[PDB]
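Structure first, then comments.
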Amino acid sequence: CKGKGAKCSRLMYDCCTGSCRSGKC
C-alpha cells in the first residue's frame, strides 16, 4: 500500500486506508 504522504492517484487509492487525495495519500 501507500503511507499517508505517498504519491497516490485519483484512479489509485493505493493508500492502506484509502487516504489518497487525488495524488497525495
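The residues of chain A that appear here are 46-70 by Swiss-Prot count, in order.
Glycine residues also receive a Cβ, built from the backbone N, Cα and C atoms like all the rest.
Under 8 Å, Cβ to Cβ, and six or more positions away along its own chain, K47 (mutagenesis position) finds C53, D59, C60, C61, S64, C65, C70. Among the mutagenesis experiments that Swiss-Prot reports, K47 to A is described with the note: Little decrease in activity.
The Cβ of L56 (mutagenesis position) lies under 8 Å from the Cβ of no residue that sits 6+ residues away along the same chain. According to Swiss-Prot, the mutagenesis experiment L56 to I carries the annotation: In omega-5; 1.8-fold decrease in inhibition of Cav2.2/CACNA1B and decrease in efficacy to kill goldfish (LD(50) is 0.93 mg/kg by intramuscular injection).
Around the Cβ of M57 (mutagenesis position), the number of neighbouring Cβ atoms within 10 Å comes to 12. According to Swiss-Prot, the mutagenesis experiment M57 to A carries this note: In omega-4; 2.11-fold decrease in inhibition of Cav2.2/CACNA1B and decrease in efficacy to kill goldfish (LD(50) is 1.80 mg/kg by intramuscular injection).
Recorded in Swiss-Prot as a mutagenesis result, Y58 to R carries the remark: Loss of inhibition of human Cav2.2/CACNA1B. In the three-state DSSP reading, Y58 (mutagenesis position) counts as coil. All protein chains included, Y58 (mutagenesis position) registers 16 other Cβ atoms within 10 Å of its own Cβ.
As a published mutagenesis entry, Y58 to A appears in Swiss-Prot alongside the note: Strong decrease in activity.
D59 to N appears in Swiss-Prot as a published mutagenesis result, with the remark: In omega-3; 2.8-fold increase in inhibition of Cav2.2/CACNA1B and decrease in efficacy to kill goldfish (LD(50) is 0.20 mg/kg by intramuscular injection).
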